[PDB]
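Notes to accompany the following structure.
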Amino acid sequence: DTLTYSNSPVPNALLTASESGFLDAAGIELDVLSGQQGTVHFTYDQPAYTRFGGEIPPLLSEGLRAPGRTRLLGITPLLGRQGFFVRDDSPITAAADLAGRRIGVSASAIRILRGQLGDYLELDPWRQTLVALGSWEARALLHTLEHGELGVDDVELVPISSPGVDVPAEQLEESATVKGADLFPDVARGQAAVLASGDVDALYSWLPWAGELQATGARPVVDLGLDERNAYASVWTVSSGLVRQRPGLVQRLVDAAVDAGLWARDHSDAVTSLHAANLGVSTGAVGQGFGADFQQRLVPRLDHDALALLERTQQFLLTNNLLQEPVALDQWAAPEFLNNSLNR
Ligand SMILES: O=S(O)c1ccccc1-c1ccccc1O
């Protein structure tokens, strides 16, 4: 059987199972989305498509645009190096030092931080979701400033390009695939240039990109990776029709991912290498961006704690008017598959 697929720059068992041969052994092959069919990463408009990535796009698709296209198979938390970075030689060493300083943020984050979404509800799926992705910077800045007893009104917001948030349709369509290596090349080099421009004092970085940025000689004012309130819930989705029409196939898919997750615990280097190649980053940056022993936490989850994390992100979207009505997570989830896999 052949399924189309994609994954965000996050640790996940779908990519692991595919590159390690577990899917092949299960008689399943995956074809990554080309740049020309890349919008599916945000719309889920395909009959046999599966994605393991950030939760914002699927929450918007299910809760705002097209209820019913997907089912949730599992969750894998994400937490690692994260925060507003400054150059090592910067006199800024504490959160309080950000008072009155120039914070570089995406146009999307600026809409959210100002509480002025503009034409948000009238935008097409791709551009609309990109506005919501400004949430990462927005929440991170609020939490960072809290440490210095400051608020957003205490700093200067300056527009800059942020990876994953600023992705023009032309850029997407020109990319060979939606793999991080093709869509997000040399991110840290670009962020280091922004910090060297003389027009900004700090900017948001995370994922392996933050690891490479740190290597250029930069540091986070506050490492948000040290506090769980900055974690996100990566989600694994699949076309709803496959769940209803081909449960046997979905079960084989989930079994393979679970086996790959167990296997990963004893093959840390191989797992680090395959994620690094998929995203186009150094192997050392993977560990910094996802956490030292992320390979021990790759078996997908649907327990109460994992669902609460996903709900937390959803609430940030609702509070900030990026969603009007919430997605019923218990209905969206199809726990039977993961439950059967873990009972083997
Ligand atoms: O998928 S998102 O949640 C996501 C999460 C984290 C980093 C990048 C993206 C992303 C943004 C735009 C287009 C493709 C992407 O993978």
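Swiss-Prot numbering applies to chain A: residues 20-363, in that order.
Determined by X-ray crystallography, 1.6 Å, according to the entry header.
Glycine is no exception: its Cβ is also placed from the backbone N, Cα and C atoms.
In Swiss-Prot, a published mutagenesis experiment is listed as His60 to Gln, annotated About 17-fold decrease in desulfination activity. According to Swiss-Prot, the mutagenesis experiment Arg70 to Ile or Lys carries this note: Loss of desulfination activity, protein found in insoluble cell extract. Look at Swiss-Prot and you will find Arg70 tagged as active site, backed by a curator's inference. Record note (Swiss-Prot), mutagenesis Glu192 to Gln: No change in desulfination activity. The unchanged residue is displayed.
In sequence order, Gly54, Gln55, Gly57 are the residues near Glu192 (mutagenesis position), counting only same-chain partners six or more apart with C-beta under 8 A. Long-range Cβ proximity for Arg70 (mutagenesis position), meaning a same-chain Cβ under 8 A and a gap of 6 or more residues, is found for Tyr24, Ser25, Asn26, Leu33, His60, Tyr63, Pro77, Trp255, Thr256.
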